[PDB]
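Input: a single structure, listed below in structure tokens.
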Amino acid sequence: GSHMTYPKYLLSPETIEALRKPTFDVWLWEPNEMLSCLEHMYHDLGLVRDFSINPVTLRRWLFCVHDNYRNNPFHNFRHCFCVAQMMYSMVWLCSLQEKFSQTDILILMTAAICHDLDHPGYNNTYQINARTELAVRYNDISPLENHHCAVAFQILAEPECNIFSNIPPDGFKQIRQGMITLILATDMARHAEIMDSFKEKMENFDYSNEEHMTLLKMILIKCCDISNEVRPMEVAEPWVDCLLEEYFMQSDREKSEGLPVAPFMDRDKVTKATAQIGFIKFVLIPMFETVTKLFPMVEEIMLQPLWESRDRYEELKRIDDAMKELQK
Ligand SMILES: O=c1[nH]c(Cc2ccccc2)nc2c1cnn2C1CCCC1
Ligand SMILES: [Mg+2]
Ligand SMILES: [Zn+2]
């Protein structure tokens, strides 16, 4: 209810407020507006203050990070914005500022923003099978994750972008180690491994234990990385069509190149509904269930929309199956 019209880059008090909740419509904003949101997060979380980040260097770094993201259907800058915004949402919801140090908060946020830098739009499975430069460079060990990670520190290496320029070397080393651990923890090949490791520490969780906290941070970045279905139905749905577009781009290339095609990327096998029912039930729900053990507030805010979505895709599945029989 402002007295005058302000530019799009000058976020309204309403936008600033809405940004703290996972209900935030990530689709309503252009890159420059999304960049202003990310900037606000760093200031609001006290990261600019506590780490003596130069405000112009923060903006310069964010702009560079944006430039280093590719125009892929799913693995684009908007995805990186979701992950970071969900991380920001979880810092407030779970009251992470109480349990975690500002260094940990800086790690969680910086890694969330950087996690998919210069993604080619073709998964590790393609990279390895196609014997790409990345696969040969990283010896088939999480090539993409290692690359996003490498690109992240290559950006921060540039003086005009170094947001950690005023952080002592000992501090920088800690942030670097943490960010690396987190960005590499995003590889879905390690999901089962990371989940089992966290569930083991769950038996008697200790916030004063470094090993426990590292696994929690890993689980948190993983939560934000795949958190699309947690968001309202209208916000969550367009992302599934985005992922399918990127997956079909790969499966077509894999078919053309004579390489094996993943069934969940296969045009004649994958369904928007069937893929989501499985992902929500067996990947999304169990992961958020263990987070709820530490943070009960996650159930009402994040498990409830996941249950709602599972039930909807199950309803949609019945319609698709009926329609596909007529097409046969
Ligand atoms: O919400 C999702 N559903 C599915 C499941 C799925 C959806 C559509 C087609 C095929 C699978 N997969 C997902 C989602 C989010 N990220 N990912 C992947 C994990 C590694 C990066 C991409
Ligand atoms: Mg990734
Ligand atoms: Zn990702």
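All residue numbers here begin at 1 and follow the chain in the order shown.
The backbone N, Cα and C atoms fix where each Cβ goes, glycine too.
For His75, the entry in Swiss-Prot reads active site, proton donor. A coil conformation is recorded for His75 (mutagenesis position) in the three-state DSSP classification, outside any helix or strand.
Residues or ranges marked as 3',5'-cyclic GMP binding site by Swiss-Prot on the basis of experimental evidence: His75, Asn76, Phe77, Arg78, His79, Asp116, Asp225, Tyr247, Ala275, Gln276. DSSP classifies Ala275 (3',5'-cyclic GMP binding site) as helix under the three-state reduction.
For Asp225 (3',5'-cyclic GMP binding site), the number of other Cβ atoms no farther than 10 Å from its own Cβ, over all displayed protein chains, is 20. Among the features that Swiss-Prot reports, Zn(2+) binding site is placed at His79, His115, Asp116, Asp225.
Around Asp116 (Zn(2+) binding site), the C-beta neighbours below 8 angstroms that are at least 6 residues distant in the chain are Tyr69, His75, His79, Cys80, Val83, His148, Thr186. What Swiss-Prot records for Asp116 is Mg(2+) binding site.
Cβ neighbour count for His75 (mutagenesis position): 25 (other Cβ atoms within 10 Å of its Cβ, all protein chains included). According to Swiss-Prot, the mutagenesis experiment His75 to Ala (Swiss-Prot position 312) carries this note: Completely abolishes catalytic activity.
Here Swiss-Prot describes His119 to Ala (Swiss-Prot position 356) as a published mutagenesis experiment; the accompanying note says: Reduces catalytic activity, but has no effect on substrate affinity. In sequence order, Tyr69, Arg70, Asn72, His75, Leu144, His148 are the residues near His119 (mutagenesis position), counting only same-chain partners six or more apart with C-beta under 8 A.
Among the sequence features in Swiss-Prot, the mutagenesis site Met188 to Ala (Swiss-Prot position 425) is noted as follows: Induces a 2 fold change in inhibitory sensitivity by BAY-73-9961. Long-range C-beta contacts of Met188 (mutagenesis position), restricted to its own chain and to partners at least six residues apart, with a cutoff below 8 Å, are absent.
Listed in Swiss-Prot as a mutagenesis experiment, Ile226 to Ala (Swiss-Prot position 463) is described as follows: Induces a 6-9 fold change in inhibitory sensitivity by BAY-73-9961. Secondary structure at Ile226 (mutagenesis position), as computed by DSSP, is coil. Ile226 (mutagenesis position) has a Cβ environment of 18 other Cβ atoms inside 10 Å.
Cβ neighbours within 10 Å of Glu229 (mutagenesis position), excluding its own Cβ and spanning all shown chains: 25. As a published mutagenesis entry, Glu229 to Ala (Swiss-Prot position 466) appears in Swiss-Prot alongside the note: Decreased affinity and catalytic activity for cGMP and cAMP.
In Swiss-Prot, a mutagenesis experiment is listed as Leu243 to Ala (Swiss-Prot position 480), annotated with the note Induces a 6-9 fold change in inhibitory sensitivity by BAY-73-9961. Secondary structure at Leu243 (mutagenesis position), as computed by DSSP, is helix. Its Cβ taken as reference, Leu243 (mutagenesis position) is surrounded by 20 other Cβ atoms within 10 Å in the chains shown.
Here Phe264 (mutagenesis position) comes close to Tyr247, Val270, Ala275: these same-chain residues lie at least six apart in sequence, with C-beta atoms under 8 angstroms from its C-beta. According to Swiss-Prot, the mutagenesis experiment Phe264 to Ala (Swiss-Prot position 501) carries this note: Induces a 2 fold change in inhibitory sensitivity by BAY-73-9961.
Here Swiss-Prot describes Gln276 to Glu (Swiss-Prot position 513) as a published mutagenesis experiment; the accompanying note says: 2 fold decreased affinity and catalytic activity for cGMP. 8 fold decreased catalytic activity for cAMP without affecting the affinity for cAMP. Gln276 (mutagenesis position) counts 24 other C-beta atoms within 10 Å of its own C-beta, drawing on all protein chains shown.
According to Swiss-Prot, the experimentally introduced change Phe279 to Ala (Swiss-Prot position 516) is described as follows: Induces a dramatic change in inhibitory sensitivity by BAY-73-9961. Neighbour density for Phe279 (mutagenesis position): within 10 A of its CB lie 20 other CB atoms from the protein chains shown.
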Residue among recorded positions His115, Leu243, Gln276 with Cα closest to the Cα of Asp225 (3',5'-cyclic GMP binding site): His115
Distance-selected recorded positions near ligand 2 (C-beta under 6 Å), from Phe77, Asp116, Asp225, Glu229, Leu243: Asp116
Secondary structure of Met188 (mutagenesis position) (DSSP, helix/strand/coil): helix
Sequence-ordered recorded positions from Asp116, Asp225, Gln276 with Cβ under 6 Å of an atom of ligand 3: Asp116, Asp225
